[PDB]
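> One structure follows; several queries about it will come next.
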Amino acid sequence: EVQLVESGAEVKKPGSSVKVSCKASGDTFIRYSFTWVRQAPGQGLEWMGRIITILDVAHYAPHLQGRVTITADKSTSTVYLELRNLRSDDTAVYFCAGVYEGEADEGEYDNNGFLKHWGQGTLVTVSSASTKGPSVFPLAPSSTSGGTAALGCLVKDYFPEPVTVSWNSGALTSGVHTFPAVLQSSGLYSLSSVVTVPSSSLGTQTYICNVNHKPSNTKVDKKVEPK
Amino acid sequence: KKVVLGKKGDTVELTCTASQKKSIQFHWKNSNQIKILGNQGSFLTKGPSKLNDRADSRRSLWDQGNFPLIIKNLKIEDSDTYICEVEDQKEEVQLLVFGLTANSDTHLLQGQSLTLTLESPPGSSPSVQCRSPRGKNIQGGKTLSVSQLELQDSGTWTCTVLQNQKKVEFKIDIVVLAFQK
Amino acid sequence: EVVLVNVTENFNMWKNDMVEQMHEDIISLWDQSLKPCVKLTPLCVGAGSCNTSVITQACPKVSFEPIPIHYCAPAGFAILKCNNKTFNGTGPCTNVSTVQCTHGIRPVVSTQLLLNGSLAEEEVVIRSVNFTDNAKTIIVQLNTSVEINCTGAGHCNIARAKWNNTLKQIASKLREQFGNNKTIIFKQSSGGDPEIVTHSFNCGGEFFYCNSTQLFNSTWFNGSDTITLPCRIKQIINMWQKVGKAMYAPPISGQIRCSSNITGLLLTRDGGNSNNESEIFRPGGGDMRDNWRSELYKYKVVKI
Amino acid sequence: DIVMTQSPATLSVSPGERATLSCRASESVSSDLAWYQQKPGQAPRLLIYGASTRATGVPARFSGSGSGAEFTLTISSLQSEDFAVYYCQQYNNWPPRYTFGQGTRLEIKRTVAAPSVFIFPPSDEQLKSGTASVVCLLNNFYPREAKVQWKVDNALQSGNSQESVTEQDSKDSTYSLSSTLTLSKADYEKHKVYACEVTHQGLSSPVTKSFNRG
Ligand SMILES: *[C@@H]1O[C@H](CO)[C@@H](O)[C@H](O)[C@H]1NC(C)=O
Ligand SMILES: *[C@@H]1O[C@H](CO)[C@@H](O)[C@H](O)[C@H]1NC(C)=O
Ligand SMILES: *[C@@H]1O[C@H](CO)[C@@H](O)[C@H](O)[C@H]1NC(C)=O
Ligand SMILES: *[C@@H]1O[C@H](CO)[C@@H](O)[C@H](O)[C@H]1NC(C)=O
Ligand SMILES: *[C@@H]1O[C@H](CO)[C@@H](O)[C@H](O)[C@H]1NC(C)=O
Ligand SMILES: *[C@@H]1O[C@H](CO)[C@@H](O)[C@H](O)[C@H]1NC(C)=O
Ligand SMILES: *[C@@H]1O[C@H](CO)[C@@H](O)[C@H](O)[C@H]1NC(C)=O
Ligand SMILES: *[C@@H]1O[C@H](CO)[C@@H](O)[C@H](O)[C@H]1NC(C)=O
Ligand SMILES: *[C@@H]1O[C@H](CO)[C@@H](O)[C@H](O)[C@H]1NC(C)=O
Ligand SMILES: *[C@@H]1O[C@H](CO)[C@@H](O)[C@H](O)[C@H]1NC(C)=O
Ligand SMILES: *[C@@H]1O[C@H](CO)[C@@H](O)[C@H](O)[C@H]1NC(C)=O
Ligand SMILES: *[C@@H]1O[C@H](CO)[C@@H](O)[C@H](O)[C@H]1NC(C)=O
Ligand SMILES: *[C@@H]1O[C@H](CO)[C@@H](O)[C@H](O)[C@H]1NC(C)=O
């Protein structure tokens, strides 16, 4: 079997090109064919193309034909996807995937179209927006009725994805909901992280949300207090 | 009477060109008429020679009337005269394979000796000249020896072997250790 | 058709335009009939920059089955036929006929063994453009055919006794050519492309590659009831028509069977500077013109 | 263009029971049909290829059937780890123009649970930055379907809010939802009462949570 490890996340302006890579380890490289599949946020899988590694021949989806190139470097066991003239709607996770074809070096070739092995994925964000860290605002608990109170942090106006949120430096996980981000009309992302805690615990227990945004090297800690 | 020099362990390409840009029948043989390699239509054949598993051509050039003999991982004993028969004509090329090695692969001390040994085929008599990073020049036949290494001799030496008016270049990395006195 | 009395005509099977014509015809036949999923051909006409031509097309599975071809006289020409039953194909023929067309020739594409062709009418015959040249192919024509049965399950069968009798007849002809006191040795192919290292052929539309070592491993003038050759069906092949590669789809039939008659061989002699009193012969082929020559050696086209 | 269509879009199944997923092709693809499983944040995983052959590491409770233009994925007894999104893939054509179905989301069917609704006014800090985000939280409900409306001074709002919803909770099988209303500070201070109204199967009547600015 083969392990597929892809290159890191990319951030691109519309009109740029991107080249993502995928290292295949663990088996005979030329006995596999490799395929690129992408998935826009909230959407399904989309087949982009597939290279017959032994022949150095790639075939592409019609809607991409002309602006996509798939190559393979047999000397480093590495597969490449290049996407040119990037559009905002090209924002997706890009997966490298592969399948064993038979003893290709001996002329045996199944030409399998299914996909057994998958890389971890590469986020490619295409946007006019520039990198920026989030503003973090408290969602303070109120008079949140019952024996349970709700509180949180609003994590607003950052780009690009992702942002990571924890509570009390990882000591608090029970009852936490960190919502998927939405894309605001400004082209910047926003999310909320909330948690439900005993209301009797307000005033005695301190709650701090830890927000990390690697792209802008920003780390914010926000104490969320009653009032 | 074309002479080509090869390096032991390297790859050499011997050329054979036809008078027209078309794939035709060719065959390479050695001086003892042993078949090395040729084509049968659009397929490659290999003969019962000692070069068999190290011999190849470049088929993407056949349609242009070029039928090279490519030999990888060269050995001294590959030294021979090779003949390409194409268009009822014969191209003769003499191959000489040389190897050059230092006495040790371990790090040397200042003041210690370095000896280089040229490995060569029967019937040849080459001249060797080698030069160290500092400019130290030494010349000889089969064996070249420097009596005492300087610290400044550490690095890549460049040795040129001269045979039949032709020359080939060897690069050999030598380590000479520094010390605190 | 009509025998020409007292007429002596020179033939040269190694320079025969009928061979070139048939070759182009078979290439065209294959292009139209057997389409690969991917086809690759080199193109290095440029300066230090190669441009592999790549064709991708629909590749339907088709049961390939050669049909006899008759060549009749091209406009302005006539076909002459050597009636000498043992003619070597190169020299004067004292018994010549004019014919309207050749016999029906099945254009079998194969290496090593010639299949479904014509048998010699008298004794086994061997032909070469220059026997002294170890690089020139030796065409063997049997006078008795030998059955070879192949299956997509991965092997070809040949009766061992019949094959053994065949080798003895061939070796005796090789002795008669190279020396009465020479030992005749058969050995496996010495190497090259898979298509010529193995006995390769097409059966049921599939490309077979059979290990022929067991057919060529004996010493002459110094087993089991059936010889079973391991075979392999390939999807990626080197093309015989010109330099390139083609890819075909995997088989769709679980019962691929064919039986052919071996009617000839293609051999090469090792040669070399040896004071040794023996000759070594290995299976060869690859140039399909030799296949067409094996049938057309007795014909020539002359302008009226 | 061979179009693959999956049904249903969402399948709700009680743990330990059978699930049947359907895949349809716009024309015949013979048996060149594969099924994949995908969990949030992960790569897809091959389950079935050739219409009915299980990939290595795939439990026997998964089985594929069909040929031509209609296919089925059956999971005979749903385990906790089987709840995911499932995709079919056609790979019959040549030259290759392989296509995927749009997916069937397989989720856990549990009893109805009404949301706990919380409202958060904007923070003083954000107000100082010149903008006002009001957040409505619907916590731990089932099923996923919920309606949230914003009213500002009894005026029904549209086009100025965004919703986000969590993945189904791995412990209690509920969902949570946020709705965020955003206005400029100037518009925010032009009104008094801010209310989010929640409609859900678990609630006999719409639930309203509100606050008076200031
Ligand atoms: C042909 O040969 C025969 C027999 O040798 C002879 O009688 C005759 O004169 C020759 N002339 C022809 C062509 O009839
Ligand atoms: C190869 O062929 C293409 C298409 O005809 C041509 O544009 C290009 O210049 C050629 N050279 C290479 C190696 O790309
Ligand atoms: C028939 O052809 C053979 C081989 O070329 C030749 O040796 C022989 O003399 C021919 N027979 C006659 C009757 O001339
Ligand atoms: C072929 O047969 C002819 C007689 O038809 C003869 O003249 C010629 O020498 C033969 N060639 C060889 C090499 O035996
Ligand atoms: C010439 O060959 C024919 C066969 O076509 C045969 O009948 C005849 O005996 C031969 N000619 C003679 C009389 O030598
Ligand atoms: C075939 O030719 C050989 C000589 O090469 C001979 O011994 C044998 O009898 C012939 N067989 C037939 C069927 O005439
Ligand atoms: C026949 O082959 C030998 C050996 O290669 C060669 O020396 C000779 O020139 C060839 N004869 C002809 C007529 O080409
Ligand atoms: C090959 O098959 C035929 C039947 O088509 C049979 O008569 C013959 O005995 C077989 N030969 C073998 C297995 O060598
Ligand atoms: C032919 O092969 C048989 C086995 O089938 C073997 O016994 C014998 O040695 C061979 N006959 C000879 C050498 O004439
Ligand atoms: C054929 O079989 C023999 C004996 O098993 C083996 O040595 C040889 O390498 C094989 N040849 C090919 C073409 O694989
Ligand atoms: C060659 O044949 C002999 C007997 O004829 C057999 O014992 C030996 O195994 C064979 N060798 C190969 C390479 O198949
Ligand atoms: C030889 O002819 C037989 C019977 O006519 C046929 O079945 C077989 O396919 C042919 N063999 C080849 C390789 O064409
Ligand atoms: C092969 O030849 C034999 C004997 O002439 C015949 O019985 C058989 O039908 C032939 N088989 C094929 C495949 O042509």
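We number chain B the same way Swiss-Prot does; the residues here are 26-206, in that order.
Cβ atoms are placed via backbone N, Cα and C, with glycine included.
Pulled the feature table from Swiss-Prot, pasting it below:
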type    : residues       : note
DOMAIN  : B:26-125       : domain 'Ig-like V-type'
DOMAIN  : B:126-203      : domain 'Ig-like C2-type 1'
MUTAGEN : B:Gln65 to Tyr : Increases the affinity for MHCII; when associated with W-70; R-85 and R-88
MUTAGEN : B:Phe68 to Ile : Abrogates the interaction with MHCII and T cell activation
MUTAGEN : B:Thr70 to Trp : Increases the affinity for MHCII; when associated with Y-65; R-85 and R-88
MUTAGEN : B:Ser85 to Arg : Increases the affinity for MHCII; when associated with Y-65; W-70 and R-88
MUTAGEN : B:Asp88 to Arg : Increases the affinity for MHCII; when associated with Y-65; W-70 and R-85
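Distances, neighbours, how buried they are, the whole picture for these features please.
The DSSP secondary structure for B:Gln65 (mutagenesis position) is strand. Residues within less than 8 Å, Cβ to Cβ, of B:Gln65 (mutagenesis position) and separated from it by at least 6 positions along the same chain comprise B:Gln50.
Of all Cβ atoms in the shown protein chains, 24 besides its own fall within 10 Å of the Cβ of B:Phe68 (mutagenesis position).
Here the Cβ of B:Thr70 (mutagenesis position) has 24 other Cβ atoms within 10 Å, regardless of which shown protein chain they belong to.
Note on B:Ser85 (mutagenesis position): other Cβ atoms within 10 Å of its Cβ, all shown chains, come to 17.
Under 8 Å, Cβ to Cβ, and six or more positions away along its own chain, B:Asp88 (mutagenesis position) finds B:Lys46, B:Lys47, B:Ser48.
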> Give the distance between the Cα atoms of B:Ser85 (mutagenesis position) and B:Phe68 (mutagenesis position), rounded to the nearest whole Å.
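The Cα atom of B:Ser85 (mutagenesis position) is 12 Å away from the Cα atom of B:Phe68 (mutagenesis position).
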> Looking only at the domain 'Ig-like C2-type 1' (B:126-203), how are its residues distributed among DSSP helix, strand and coil?
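In the domain 'Ig-like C2-type 1' (B:126-203), the DSSP-based counts are 3 helix, 43 strand, 32 coil.
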> For B:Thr70 (mutagenesis position), just give me the three-state DSSP call.
strand
